[PDB]
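The structure appears below as structure tokens.
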Amino acid sequence: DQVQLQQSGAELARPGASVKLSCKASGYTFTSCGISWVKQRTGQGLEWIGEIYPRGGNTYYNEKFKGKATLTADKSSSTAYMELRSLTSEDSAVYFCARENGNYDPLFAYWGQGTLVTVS
Amino acid sequence: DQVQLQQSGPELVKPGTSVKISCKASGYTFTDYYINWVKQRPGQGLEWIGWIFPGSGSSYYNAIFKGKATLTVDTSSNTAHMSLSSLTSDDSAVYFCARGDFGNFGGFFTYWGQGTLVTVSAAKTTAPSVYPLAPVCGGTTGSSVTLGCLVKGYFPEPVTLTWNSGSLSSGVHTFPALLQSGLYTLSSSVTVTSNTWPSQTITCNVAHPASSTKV
Amino acid sequence: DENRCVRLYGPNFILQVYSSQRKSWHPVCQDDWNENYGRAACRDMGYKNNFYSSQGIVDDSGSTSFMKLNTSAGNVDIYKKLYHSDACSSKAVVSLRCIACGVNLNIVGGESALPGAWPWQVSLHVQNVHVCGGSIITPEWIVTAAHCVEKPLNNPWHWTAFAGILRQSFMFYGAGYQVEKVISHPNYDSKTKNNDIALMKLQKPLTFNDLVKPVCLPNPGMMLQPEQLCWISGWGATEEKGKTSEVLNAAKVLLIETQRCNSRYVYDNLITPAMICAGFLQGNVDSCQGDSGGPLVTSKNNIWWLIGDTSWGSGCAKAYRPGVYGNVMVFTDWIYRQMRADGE
Amino acid sequence: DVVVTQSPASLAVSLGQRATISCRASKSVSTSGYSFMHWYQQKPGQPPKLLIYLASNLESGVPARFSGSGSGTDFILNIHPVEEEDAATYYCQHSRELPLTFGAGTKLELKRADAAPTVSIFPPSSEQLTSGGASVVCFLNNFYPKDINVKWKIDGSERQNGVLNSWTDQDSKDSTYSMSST
Amino acid sequence: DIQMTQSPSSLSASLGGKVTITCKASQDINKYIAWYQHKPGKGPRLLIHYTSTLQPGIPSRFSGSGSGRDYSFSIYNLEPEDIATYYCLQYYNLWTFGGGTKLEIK
């Protein structure tokens, strides 16, 4: 089976609201590897938000995104989430959920299909 | 980098409402010292409201003020807030923010704020009416001429008073205001040489924070 | 489940990986080392997104064989892409600090302690009364004694820890941290305390300031002197059978050799390889009742290591009766296992 | 709980003398070698100023005249010599347990040679009568003691009706008083 | 934070020719650079990882190289399939992307 990282559909919310994206993962042991969230903006290029490890919940964030993002995972359901708070004019990106190859190979070989998040 | 605790200004608020007293802390590592709050009604001694640990946020409220004053901190900006609820006439007092010892070991306050005068009444704000005062011509014995200013009917306390834009301060007697007929009246005086009054410009200056009134 | 196949060695935190081929531990080489591999290794030891820094240090251990990294491999384990090598391209190995610990701002017969001196000190209360202490080793975990949480006190809802506070009169409800879990040592023998160590987890992770900080756990190969200069602290009774101290005292004790602490005029071979005596055979300094589980720290390399935890004693103001502490060095592996197995 | 009792409620002392303020507690505030009784000083319109902490320790920036002593239940604050600037209200505070509490305070007063007030009479200015209100203000300056009274003789005839008096506090430069009658 | 500065910010390249996009680092990333394609709506695709390896099933005409703090990536015999916004990613310390380059035919 091809490792699939189906994300939630495109969503919209008012400025100052919160959007909780989801990225269900199939085709691999959800606890074995780690899941990353990558921002893709027009003009600003790609950016990195943070990493979530379902085994223990260990989280790493970028300096910019502290507080703005709150990675979340639920092992039993086998799907990881990213919560964005106080969404504003510049938080409208095609957020990508990417699974790094392994804990000793932090390469984004597999990616989500993309979820265009837009702010009213 | 001398330590400083800077509180907000006076608050005139209606009964039953709430007021949030702030106190920005600078000059020291914020999270390492407790910040205490103390109340003092006019000429009535000090009263410990409670403290709050900036590092963790644990707040102790004296049983008197539990359910009336809620303490919260803003660690990002190094500021401490106190919120008084269901304000009544008794709630009016001066509230001091203080910083305890290093570990809050001794539980003593070495640095204090300037105080924040809280007035709690439904009376409408008014503007001071300053009437400059000058001596008579029939009592100019010697050279000890006395001049002053009178402020009447303003509301509420406090009002700043000044002489010669601060150029004159010796002999400047500012007397406390009094609640006369539901309004506050404040006076002042100055003593200088007679030869200086005509050859020098002597005038008072006022500043009411509530309703800006320079005059 | 066997997953303690990586470790840090000695005061310098020399990362090591186990090789069954030679049945030995070999330090990793610094050449071509990814820092994310160090992050992963830290996670594989039980550190909740706690990673301080990785740097290359000339090997301060005594190993002639190393573990070079095969950069042509891919999507494999740490031991799969590390191959035995007898040299390094850069004469430096991997040093891995997985957490910022061991820095502090600087009991009978022990002078009062200043704030920030022993930030890891913890006072644990059962019914708003101090029963014994512990040691902050992580924003969530605390190292204490097993005899403290004996039945009935083995349930986690009795306990509330007060760290960052030195006054017992300022330890009011709403200042401590409720304990999620209490994990005593399975091999704890009440009749003869042998593996007397216990853990505690908090619902709300601690925030670390100058007053609150963790104490490094002792990595293997910590070459300590036979009489090393250690420190103790706690709210114990300053007088034999006295009341709990209001303030946090500290004392300067020296480790006593096990070969000497088991003589006939001493505990008489009652000390097992899981315990370490400390104090003076002359006396006048010991950890009395009320500061059980308390830290026994030692400074070495600018780092304070949790050498042991208060376990038992036959008297405080007595000669030939040094304080007996658990050997946290022995229990570090079990501690790591219990910290990794959080949630599952 | 502990309630500190501070006596006397007021103490008048001549400059250069010794002023002793005593604070007593419901139960001992001394334990583990520390006596948690602290002394502050508040002057009119200023926040308190920690003088002494832990019942014997002088805070940095405080003159050596202030002295602290005591243990257990009995505490004393001494000021010797007493300067004109020492006229204020002194509070004792216990931090042995929670909640922390203060003493009732001890208003200090300075004894000085008596001086009569320098009277001044100010008939209303032009700006006052433009609104229809009248007010005559009399200024009494640099007198001692503060127990002084006045009366009005408008047109030479006595009148009390509405009378309003306001006193200042002991000046830190001359230890005198002032008053305004209107 | 290991910042990276990828230039040129954009390039109008010649079809059937050659092109090289330069990426530089704010630290020594031990050749732990990876290069990703970016189709308009088909998600990023990994092409090069570690400066010397192409993920299986990828054209051999793709190749990168470098060391130290400056790295290179070149692609010869440009075809319409190669029109994409290529990125440089370092996974030496946390993760960081380049600025991207619009590879548009001329």
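The chain as shown is numbered from 1 upward.
Technique stated in the header: electron microscopy, 3.2 Å.
Quick reminder: no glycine exception, Cβ is built from N, Cα and C everywhere.
Annotation source Swiss-Prot lists active site, charge relay system at C:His147, C:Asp196, C:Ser292. The domain 'SRCR' annotation in Swiss-Prot covers C:6-99. Here Swiss-Prot describes C:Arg167 to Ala (Swiss-Prot position 316) as a published mutagenesis experiment; the accompanying note says: No effect on catalytic activity or HKU1-CoV viral entry. According to Swiss-Prot, the mutagenesis experiment C:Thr192 to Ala or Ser (Swiss-Prot position 341) carries the following note: No effect on catalytic activity or HKU1-CoV viral entry. Quoted from Swiss-Prot, the note on the mutagenesis of C:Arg260 to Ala or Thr (Swiss-Prot position 409) is: No effect on catalytic activity. Reduces HKU1-CoV viral entry. Quoted from Swiss-Prot, the note on the mutagenesis of C:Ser263 to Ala or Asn (Swiss-Prot position 412) is: No effect on catalytic activity. Reduces HKU1-CoV viral entry. Looking at Swiss-Prot, the entry for mutagenesis of C:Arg264 to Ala, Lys or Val (Swiss-Prot position 413) says: No effect on catalytic activity. Reduces HKU1-CoV viral entry. What Swiss-Prot says about the mutagenesis result for C:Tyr265 to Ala, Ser, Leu or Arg (Swiss-Prot position 414) is this: No effect on catalytic activity. Almost abolishes S protein-binding and HKU1-CoV viral entry. Record note (Swiss-Prot) on the mutagenesis of C:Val266 to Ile (Swiss-Prot position 415): No effect on HKU1-CoV viral entry. One mutagenesis experiment catalogued in Swiss-Prot, C:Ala319 to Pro (Swiss-Prot position 468), is accompanied by this note: No effect on HKU1-CoV viral entry. One mutagenesis experiment catalogued in Swiss-Prot, C:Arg321 to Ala or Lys (Swiss-Prot position 470), is accompanied by this note: No effect on catalytic activity. Abolishes HKU1-CoV S protein-binding and viral entry.
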Message = Are there any residues at least 6 positions away along the chain from C:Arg167 (mutagenesis position) with a Cβ closer than 8 Å to its Cβ? List them or say none.
response = C:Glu246, C:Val247
Request  = Run through the Cβ atoms and count how many others sit within 10 Å of the one on C:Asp196 (active site, charge relay system).
outcome  = 31
Query = How long, in Å, is the gap between the C-alpha atoms of C:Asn106 and C:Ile107 where 6 residues are left unmodelled?
reply = 20
Message = Quick check: in three-state DSSP terms, what is C:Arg167 (mutagenesis position)?
response = strand
Key: Helix-strand-coil residue split for the domain 'SRCR' (C:6-99), DSSP-based   = 9 helix, 34 strand, 51 coil
Request  = Give me the non-local Cβ neighbours of C:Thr192 (mutagenesis position): same chain, 6+ apart in sequence, Cβ-Cβ under 8 Å, ordered along the sequence.
outcome  = C:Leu270
Note = Within 10 Å of C:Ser292 (active site, charge relay system) (Cα basis), scanning mutagenesis positions C:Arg260, C:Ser263, C:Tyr265, C:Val266, C:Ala319, C:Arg321, I find none
Ask   = Given the recorded positions C:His147, C:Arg264, which one is most crowded in terms of C-beta atoms within 10 angstroms?
value = C:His147
Request  = Sorry to bug you, but what's the C-alpha spacing from C:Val266 (mutagenesis position) to C:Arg260 (mutagenesis position), rounded to the closest Å?
outcome  = 8
Ask   = Other than its own, how many Cβ atoms are within 10 Å of the Cβ belonging to C:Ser263 (mutagenesis position)?
value = 12
Key: Least buried by Cβ count (within 10 Å) of the recorded positions C:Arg260, C:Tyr265, C:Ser292, C:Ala319, C:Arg321   = C:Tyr265
Ask   = Mind pulling out which recorded positions among C:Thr192, C:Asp196, C:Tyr265, C:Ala319, C:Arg321 sit under 8 Å from chain B, Cβ to Cβ?
value = none
Task = Let me know the DSSP-derived helix, strand or coil state of C:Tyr265 (mutagenesis position), please.
result = coil
Note = Running the recorded positions C:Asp196, C:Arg264, C:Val266 through a 10 angstrom C-alpha radius around C:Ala319 (mutagenesis position) leaves C:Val266
